[PDB]
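Read the structure below first, then the notes.
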Protein chains: 4
Amino acid sequence: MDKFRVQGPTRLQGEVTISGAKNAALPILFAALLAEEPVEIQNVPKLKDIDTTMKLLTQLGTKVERXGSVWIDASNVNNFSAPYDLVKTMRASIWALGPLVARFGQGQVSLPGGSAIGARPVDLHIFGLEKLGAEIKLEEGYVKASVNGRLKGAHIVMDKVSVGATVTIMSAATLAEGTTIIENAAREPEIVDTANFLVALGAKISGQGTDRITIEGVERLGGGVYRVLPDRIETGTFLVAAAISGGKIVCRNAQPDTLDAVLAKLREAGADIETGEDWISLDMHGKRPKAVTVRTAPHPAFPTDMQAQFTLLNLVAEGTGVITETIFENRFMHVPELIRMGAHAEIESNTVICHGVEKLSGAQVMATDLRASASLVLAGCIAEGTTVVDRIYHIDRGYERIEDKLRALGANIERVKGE
Amino acid sequence: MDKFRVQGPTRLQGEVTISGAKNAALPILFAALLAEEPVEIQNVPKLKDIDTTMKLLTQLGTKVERXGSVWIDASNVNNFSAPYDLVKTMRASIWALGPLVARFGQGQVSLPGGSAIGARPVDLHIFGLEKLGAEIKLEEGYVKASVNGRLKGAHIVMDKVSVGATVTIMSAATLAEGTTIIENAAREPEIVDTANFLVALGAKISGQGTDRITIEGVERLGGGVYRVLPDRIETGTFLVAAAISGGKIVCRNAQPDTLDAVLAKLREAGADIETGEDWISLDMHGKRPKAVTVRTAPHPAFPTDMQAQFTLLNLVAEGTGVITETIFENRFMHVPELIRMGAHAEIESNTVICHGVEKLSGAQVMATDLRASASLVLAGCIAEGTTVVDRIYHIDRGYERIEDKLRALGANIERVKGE
Amino acid sequence: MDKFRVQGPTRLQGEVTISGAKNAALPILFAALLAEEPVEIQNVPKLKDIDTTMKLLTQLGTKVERXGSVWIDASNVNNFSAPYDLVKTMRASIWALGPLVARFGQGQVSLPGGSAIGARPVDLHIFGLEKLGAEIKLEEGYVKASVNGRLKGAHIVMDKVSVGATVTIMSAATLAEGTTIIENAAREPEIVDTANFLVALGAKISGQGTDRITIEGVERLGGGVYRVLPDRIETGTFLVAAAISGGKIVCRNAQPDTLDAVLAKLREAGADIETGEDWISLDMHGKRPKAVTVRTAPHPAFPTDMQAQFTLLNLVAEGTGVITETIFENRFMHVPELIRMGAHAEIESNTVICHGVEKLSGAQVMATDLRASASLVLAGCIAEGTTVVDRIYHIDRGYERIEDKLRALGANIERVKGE
Amino acid sequence: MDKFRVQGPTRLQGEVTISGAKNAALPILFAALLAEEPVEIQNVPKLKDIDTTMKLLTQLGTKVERXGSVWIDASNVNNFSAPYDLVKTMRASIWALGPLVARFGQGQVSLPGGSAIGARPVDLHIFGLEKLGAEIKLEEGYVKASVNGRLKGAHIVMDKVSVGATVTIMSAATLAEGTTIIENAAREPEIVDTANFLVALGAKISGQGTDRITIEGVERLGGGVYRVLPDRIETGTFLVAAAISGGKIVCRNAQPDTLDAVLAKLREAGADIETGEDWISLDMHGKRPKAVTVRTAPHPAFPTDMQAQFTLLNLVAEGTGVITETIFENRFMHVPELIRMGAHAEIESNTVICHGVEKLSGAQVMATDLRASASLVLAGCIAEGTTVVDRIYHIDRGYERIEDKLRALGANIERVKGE
Ligand SMILES: C=C(O[C@H]1[C@H](O)[C@@H](CO)O[C@H](OP(=O)(O)OP(=O)(O)OC[C@H]2O[C@@H](n3ccc(=O)[nH]c3=O)[C@H](O)[C@@H]2O)[C@@H]1NC(C)=O)C(=O)O
Ligand SMILES: C=C(O[C@H]1[C@H](O)[C@@H](CO)O[C@H](OP(=O)(O)OP(=O)(O)OC[C@H]2O[C@@H](n3ccc(=O)[nH]c3=O)[C@H](O)[C@@H]2O)[C@@H]1NC(C)=O)C(=O)O
Ligand SMILES: C=C(O[C@H]1[C@H](O)[C@@H](CO)O[C@H](OP(=O)(O)OP(=O)(O)OC[C@H]2O[C@@H](n3ccc(=O)[nH]c3=O)[C@H](O)[C@@H]2O)[C@@H]1NC(C)=O)C(=O)O
Ligand SMILES: C=C(O[C@H]1[C@H](O)[C@@H](CO)O[C@H](OP(=O)(O)OP(=O)(O)OC[C@H]2O[C@@H](n3ccc(=O)[nH]c3=O)[C@H](O)[C@@H]2O)[C@@H]1NC(C)=O)C(=O)O
């Protein structure tokens, strides 16, 4: 069991080049199951979930290889199932269902169980596919979708704003018979990116980025080349790294308009921010951050994927900060760990009341989930002494060589084994 | 203290002509304060809040008169305060602050207190105005806004989706210097309608209806004519009226695209729905409704203003219905009253678990707020016997002579005094 | 519509003699319906609810008269129903059901509708009576109970801790055949007082004050004399009055052991407290209170009836105070009103985050419920200038001559009309 | 990674002998650190946490050994710290802090991090120890307690009911100077058992079992023998086993009065229950269970440790069952897993709405915590086909060879490896 040994404090400054978005690459890779012709996806980060995805696709009969790009040839998909073994390691596997039933009339994916940050049901994915004409049956833990011929467009109103269900329904609808409308669709940048990818293959989609998406089905989708957009969560993570360590940083290969909420909050924390077409610079001028109030919600509001990072920022900020999480019911696992490092906080239902302290103390902590692990590593960077973050494999799920990029910013970090 | 005597059951059927939206006419009436020339607002419903608004505007030195339209001449606005006496009867008065400070550099409005359905703070309106350059102070219960010269455009990210704050900021921004961007803005049809009204006066606005509104300030706004859009909640209320009484109805002067969530839910309840350019028909074919699941949220999701009405529908429906209110913290006051009529429900935090019964029993109940009073009246129409709904003055706030429109559908309803 | 016009600031100091507990007097007065012989209840406060109760009792055929005591003669009961008109003014009327069905085999009470501070169902009262053998029906909004002969003892486990339901079940059980056991009973001081009252009439009760109450039914209860214990909420209210005005007070005719949580919280706020056998003294030594954290819960935890008062204390205290209400879902109505007076707070689900300020500003505010009204009045006492608390009739429901007692502490208060 | 392969459906019937309470043995074993003379604890179950506890004690310089009993000689404790590597595997280790600082004036325990079912802070333990005079510092993740001389009795009011904090405070108070009073103490049967154990060593404690515990400190505690009470949760687990499989079972070595809430709920589910002095019999007479409503809360209310089990019972019961969890914020992890087996449920905040189905389908599921793992195993016993419960090491924490006991009841179970 790998761990990260961090010695602080250290001001983090310099530059970092943002990788392609984990959450755009994933839905795109699955959307590729719709392509009857070779597809090249560019700027795909090297993450654990990308590997698991390539594995799942290959197991479906797809020809896959990668480097900076991932080349896909799904012309001969001949297997339509995602076994429990793979699904249990990556719930995103659920995104295989829509494309498979939409193009081949069938698909079986193991129903994901519970997740670290919440129950995370997939009822909206199922609801959507059923509205498109698919028949869904659950047997032996497998959601089994089927349709005789082509799915049929339908006007669907979402009971909840869901990034995942939006991707599933929008993706399957591209090969449906007629027009599909997704009312109360997720507006996240990754939805836009996945939509534009599908359109690149020959799909007809409009409204991506708004509350209502309109898809006009076609008989088939071809191939092509598409470059994934910048990872806004990675970008925010590094901006937070500078913001909490009195440093300065410039993020290259970034897309500023995907982060208005985060940037505005960073400015309120006292950060001096400047943005360009493809870059963002943040300078704390050696100042300690000011406490801010945050409420997560669907894009363009403050993103839940930056919540643990801002929880850390408030814990070392001057003043009382309040963090309200409205997306996932169990996403405060980093709090108890930060408390071990000397932080002061109280959890009241889905809100964390933070009382910032001058400095944290190095201690042994445990990563419980992707964003939580990144926060613990950042905490280790600014804490006094040695911090050992156990189970950092979590971090390898959504950050490409975070270790090197942090070191390049002045961090004293070492990856160690010792199970 | 007026009351409503309703005798049932009665299958409600026929037609109704939807009035102009209460929640579009109000923000527009206040936005009119920005007009330097005569303005005519058409299709304005005759509601208690419209009367209070006319008095408030008059008290600001505005010349006001009405019938179907409301004619406004705010060329000579010479007073800039909204007193506690008026604000305490209508919190919407808060909408006078932005236009006043934007056009005259000053404005004072009594800070609204607690509301029946929630604390409903206005911190976001104040925040927005401050971001536009206004200096805000609270003294003696009055929020006093001021700015030296014109307000200045700014990029504002909303910590919460707010219909009211969106109106305040968007309205004030039309006269600000430069460009204003509202990130995570409310998307309600009434926001769209208010934006279009401001545009008709000469304002420059785009993005209304999406989560990002862009306003380019101008030196001043003129006058003109604008017709308020159909009231979607009144429409939904009457559609429910037929849906729960096994009836049929046709709503005239309606705008179907403002009710996708509501219509979708009525179909799930078993309703046969048809829509035209400006009309909506619903036929229950004598059926008892089927229990549905609802979760209120910002437009285009299911609206909180239809929540009590659907709570009623589920309480007389087949099966177990679940209603989750995420907008207001005290909007279940109709439940205890419906329970007095034989309904079976349990409140669990912000969710109501409903167990539909065949028929309700007439009983004496108390209206506590606008939408709940409408639900109790509808309940009276379908319950067995006589139902007396006390304090129906609440209903005259958002419905234009509802007993008449209901009587034309076959309701045995009478307005009595007896304090 | 009476109001309290209060001039501040004024330090509150001196002495106050605590009246009998409103919440002990009420359940005992209803318990008296079980008495076949004359009963005298001493130390009964003069409150609106006592008058409504004496009114309801008289209406049942009981002979009632009062002064310091209330003399009851229920040897004859010629009517067994509590009308809607009365119940609507006092939900506590529900307590007439149990004694009536237990002694006469019949009784009916109008099902209470919604309450200002919550839905407050009475399902547990009904459940308990049904477990004791009563048949319950709901017709025309009335709860109708009946039993052929005597009720029979049962082992009942309460799904939730309820003061009211514990009173109903314990009271009815006294005339039941056999032994009754109430598991997970409320342990409030008033339950202990009502049990001791019943025992004085000849009932056999043990465990009152613990989570399991054992009642041994007897054929009939006689008469007697019983003194109601001191009102702990009135006591806490006056202690807070001193704590938030830098004052020093001595509460006479008090019972310290019923207020451990409150006293401990006041000490944490910086109050110097001393207690005797029947008195409590509190001295703030001119200090501003220190913010505290509070979580309401069943006795002996911090009581929800002191929640609004402590919210006020935190809003004028030094630091960040947190109030969490777990009993009633709508008991923060005082917050929006205090905010009108310059307080700073945010409500997050069932928790209020307070940011204490130096001085409040006098303003026009509205009382919404009993404890809230008392808090607004205290706020007026320490605020700068003139505060007008509308609808103070709410305060006359549970405070005997609060105006006089406050004036005797130095308050500049005046009860004015002017509707 | 061990797993359980279960084959269903198999009716569970027969007998089981209840082991000593896991949650009584643990606090007692730590309380033993106060004993200056040899102690023998009887009826201690063989569980993972007991082993970890013996390791921790041993490492403090304690002489420990076991079989049915555990013999402790803590006369020579020479080390006062519980390392991170031990506490990370068992947060109950926190219970070493109080005894150590109370008897030796010092002690340091690694502050526990996050837990599977919630953040579970220990702020109340620290608060209590500080009130007893201990100085608490946090450094490098270790909570360091110290006091010069002996702790001093104090009147402590818990602003939340905590089993753990109650144990910590009550344990340390036994050696304190003077009288300590714990207001709003936990009333769990294990608190009673731990208090009687301390009393057996020479401590002076009264009130155990009520919301107020009084402890009179003494100079030192001797040795002795004490038998741990029956495990009510294990008992409840096996009673549910029979109740959901239409079986009949008898639990030996049980203590009925510790399960009033659970038995009452089982009867409501249709179970025929009889109890003796030390046994409990439950017969379902081949009937399918009836859906019940549950709300966890401090003893004697329904226990949170039986919540997952009852979630299961409702998922295979007739009707709609509602489970509300008020103790831990993340204890619904079993729901997603049961859903994979064909169950129908929706999670609404802290409530689960269940829609019972006839039969579950065997599938691969994952144990997430102790009670959840037991629930999944039981589900496997009644499900149709093969069920594989991964990570059953969780079950070995609180159940002594559950495999054998279930098999003795007719279950087709087998522990397999295969990582
Ligand atoms: C957790 C991460 O990323 C997450 C990110 O937090 C969320 C929210 O923006 O959207 C993606 O998941 P997701 O698709 O499961 O998110 P959502 O579907 O939007 O879930 C939002 C809310 O809806 C609920 N939900 C979702 C689907 C459904 O059928 N039913 C349902 O009730 C969720 O359980 C939650 O209560 C990202 N993952 C990918 C692979 O695209 C991370 O990388 O750190
Ligand atoms: C209640 C009615 O209508 C309401 C309707 O329910 C709501 C929601 O769609 O939007 C209008 O009020 P509103 O402007 O106060 O609504 P919002 O601002 O959107 O409030 C939404 C949520 O944000 C909160 N909120 C709002 C403003 C602010 O500064 N801060 C804040 O925290 C609210 O208290 C609530 O928790 C309608 N009223 C008018 C006059 O336009 C009705 O007619 O029955
Ligand atoms: C509100 C006041 O006093 C109240 C005090 O707050 C509460 C709590 O201690 O106990 C008395 O009411 P109560 O009898 O209605 O209180 P409870 O029954 O204990 O209610 C507690 C919780 O249980 C719920 N509840 C109660 C009864 C029932 O059948 N079902 C149920 O769900 C409540 O709605 C609430 O969510 C006092 N009133 C009298 C007349 O004795 C006041 O005087 O200011
Ligand atoms: C989880 C198990 O058992 C648990 C059982 O659920 C709970 C509740 O009855 O009481 C014991 O834990 P515990 O001591 O941590 O329980 P509690 O202290 O009572 O916690 C109750 C509530 O108070 C909170 N809490 C507790 C202590 C504190 O200092 N602060 C605090 O906020 C908790 O996080 C929770 O929100 C049992 N464990 C042992 C080893 O005795 C199990 O065996 O499955």
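Every residue number used here counts from 1 along the chain in the order it is shown.
If you check the header, you will see the structure was determined by X-ray crystallography, 2.3 Å.
Just so you know, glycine gets a Cβ as well, placed from its N, Cα and C.
The phosphoenolpyruvate binding site annotation in Swiss-Prot covers A:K22, A:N23 and rests on a large-scale study or a structure entry. What Swiss-Prot records for A:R91, A:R120, A:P121, A:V122, A:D123, A:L124, A:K160, A:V161, A:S162, A:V163, A:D305, A:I327 is UDP-N-acetyl-alpha-D-glucosamine binding site. In Swiss-Prot, a published mutagenesis experiment is listed as A:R120 to A, annotated Loss of activity.
Projection of Swiss-Prot feature records onto the structure.
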residue	record	DSSP (3 states)
A:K22	phosphoenolpyruvate binding site	helix
A:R91	UDP-N-acetyl-alpha-D-glucosamine binding site	helix
A:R120	mutagenesis position	coil
A:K160	UDP-N-acetyl-alpha-D-glucosamine binding site	coil
A:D305	UDP-N-acetyl-alpha-D-glucosamine binding site	helix
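Less than 8 angstroms from a Cβ of chain D: among the binding-site residues A:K22, A:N23, A:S162, A:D305, that describes none of them. Proximity to chain B, taken as a Cβ less than 8 Å from one of its Cβ atoms, holds for A:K160 among the recorded positions A:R120, A:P121, A:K160, A:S162. Pairwise Cα distances among A:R91, A:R120, A:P121, A:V122, A:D123, A:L124, A:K160, A:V161, A:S162, A:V163, A:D305, A:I327, the recorded UDP-N-acetyl-alpha-D-glucosamine-binding residues, top out at 22 Å. The closest partner of A:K22 (phosphoenolpyruvate binding site) among the recorded positions, by CA position, is A:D305; the full candidate set was A:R91, A:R120, A:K160, A:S162, A:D305.
Between the CA atoms of A:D305 (UDP-N-acetyl-alpha-D-glucosamine binding site) and A:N23 (phosphoenolpyruvate binding site) there is a gap of 11 Å, rounded to the nearest whole number.
Shown are the recorded positions A:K22, A:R91, A:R120, A:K160; the one with the most C-beta atoms within 10 angstroms of its own C-beta is A:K22. Across the structure, A:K160 (UDP-N-acetyl-alpha-D-glucosamine binding site) and A:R120 (mutagenesis position) are spaced 12 Å apart at their Cα atoms. The two recorded residues, A:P121 (UDP-N-acetyl-alpha-D-glucosamine binding site) and A:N23 (phosphoenolpyruvate binding site), have Cα atoms 18 Å apart. Long-range C-beta contacts of A:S162 (UDP-N-acetyl-alpha-D-glucosamine binding site), restricted to its own chain and to partners at least six residues apart, with a cutoff below 8 Å, comprise A:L124, A:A186. Over all protein chains present, the Cβ of A:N23 (phosphoenolpyruvate binding site) has 26 other Cβ atoms lying within 10 Å.
Of all the binding-site residues given, namely A:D123, A:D305, the one with the smallest number of surrounding CB atoms inside 10 A is A:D123. For A:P121 (UDP-N-acetyl-alpha-D-glucosamine binding site), other Cβ atoms within 10 Å of its Cβ number 18. Of the recorded residues, A:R91 (UDP-N-acetyl-alpha-D-glucosamine binding site) and A:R120 (mutagenesis position) place their C-alpha atoms 10 Å from one another. The two recorded residues, A:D123 (UDP-N-acetyl-alpha-D-glucosamine binding site) and A:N23 (phosphoenolpyruvate binding site), show a Cα separation of 20 Å. Rounded to a whole number, the distance between the Cα atoms of A:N23 (phosphoenolpyruvate binding site) and A:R120 (mutagenesis position) is 16 Å.
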